[PDB]
Amino acid sequence: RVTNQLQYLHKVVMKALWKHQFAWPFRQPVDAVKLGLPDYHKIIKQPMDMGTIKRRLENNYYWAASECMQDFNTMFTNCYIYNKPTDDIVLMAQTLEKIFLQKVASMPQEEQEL
Ligand SMILES: CC(=O)NCc1onc(C)c1-c1ccc(C)c(S(=O)(=O)NC2CCCC2)c1
């Protein structure tokens, strides 16, 4: 579906996050081979990234805004779960997620299909 809320997540939320200076590690799936992390996929069972979310928004994959929101959440949560407390990546995720939440607080309240 196209909804008012999904249009918002696409044109306001993703728009802001995608171009953020800290976005680059999150624009594509975590590549466990490239990064030397052979336990990554044993720990994280549902990988998620903004490239996947963006593509899903562009292709009208989502039925409701909450589904898109859950994918954003999964991406951040995977990052906090997998990495060490002191890894810079965790700070970058937090910075992006703060913006995610700020923008979500202003999303149109009632979902309507267009
Ligand atoms: C999709 C997603 O969540 N990506 C971020 C992410 O989540 N878990 C891992 C691991 C990652 C992640 C993705 C890409 C890179 C390159 C890295 S890193 O730790 O090697 N580099 C960081 C420190 C220096 C700059 C960035 C971590």
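Residues displayed in chain A correspond, in order, to Swiss-Prot positions 74-187.
The way this entry was determined, per its header, is X-ray crystallography, 1.9 Å.
Every residue gets a Cβ built from N, Cα and C, even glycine.
Quick look at what Swiss-Prot annotates:
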type	residues	note
DOMAIN	74-180	domain 'Bromo 1'
MUTAGEN	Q78 to A	Loss of homodimerization
BINDING	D112, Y155, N156, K157, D160, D161	protein binding site
MUTAGEN	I154 to A	Partial loss of homodimerization; when associated with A-182. Abolished binding to histone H4 acetylated at 'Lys-12' (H4K12ac)
MUTAGEN	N156 to A	Abolished binding to histone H4 acetylated at 'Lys-12' (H4K12ac). Abolished binding to histone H4 acetyl-methylated
MUTAGEN	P158 to D	Abolished binding to histone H4 acetylated at 'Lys-12' (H4K12ac)
MUTAGEN	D160 to A	Abolished binding to histone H4 acetylated at 'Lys-12' (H4K12ac)
MUTAGEN	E170 to A	Loss of homodimerization
MUTAGEN	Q182 to A	Partial loss of homodimerization; when associated with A-154
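Between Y155 (protein binding site) and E170 (mutagenesis position), the C-alpha separation comes to 16 Å. Taking CA atoms as the reference points, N156 (mutagenesis position) and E170 (mutagenesis position) are 16 Å apart. Annotation for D161 (protein binding site): no same-chain Cβ neighbours under 8 Å separated by at least 6 residues are found.
By the rule that a residue counts when its Cβ sits under 6 Å from some atom of ligand 1, the recorded positions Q78, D112, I154, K157, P158, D161 yield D161. Looking only at other Cβ atoms within 10 Å, the busiest spot among the mutagenesis positions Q78, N156, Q182 turns out to be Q78. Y155 (protein binding site) falls within a helical segment according to DSSP.
Per-site Cβ counts within 10 Å over the recorded positions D112, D160, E170 peak at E170. Of the residues the record lists as binding protein, namely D112, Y155, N156, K157, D160, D161, the two whose Cα atoms sit farthest apart are 19 Å from each other.
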